[PDB]
Amino acid sequence: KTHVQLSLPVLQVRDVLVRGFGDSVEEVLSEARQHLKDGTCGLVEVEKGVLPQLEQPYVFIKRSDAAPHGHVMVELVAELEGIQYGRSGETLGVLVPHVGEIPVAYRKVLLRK
């Protein structure tokens, strides 16, 4: 399928134990996709002071359309030193590895895979 229904655990930034997916734009997009598929991907909602607490390159989920079965259509965009790889809509948050942190909520998304 070109799209996959996922429910992403929403993590508080100060709980996150693994603060990025890797060391290149290509690796973080690769790892993000692997974690999204394996159900081992969390979401941190972006506010003032969140991003400097996480590791670059960043992976964002961005709204790709204006929401089947409650699932917002999103795609992946990476960012490194203020340059983004991809073009999409509004940020729903930044992806991180999930290694058992307790979430505060779930974000239903339809991921363009």
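Just so it is clear, chain A uses Swiss-Prot numbers, and the residues here are 11-76, 79-125, in order.
Technique stated in the header: X-ray crystallography, 2.0 Å.
Using the three backbone atoms N, Cα and C, a Cβ is placed for every residue, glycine included.
When secondary structure is read from DSSP and collapsed to three states, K47 (variant position) falls in the helix class. The Cβ of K47 (variant position) has 13 other Cβ atoms within 10 Å, all protein chains considered. According to Swiss-Prot, the natural variant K47 to R carries this note: In strain: Omicron/XBB.1.5, Omicron/EG.5.1.
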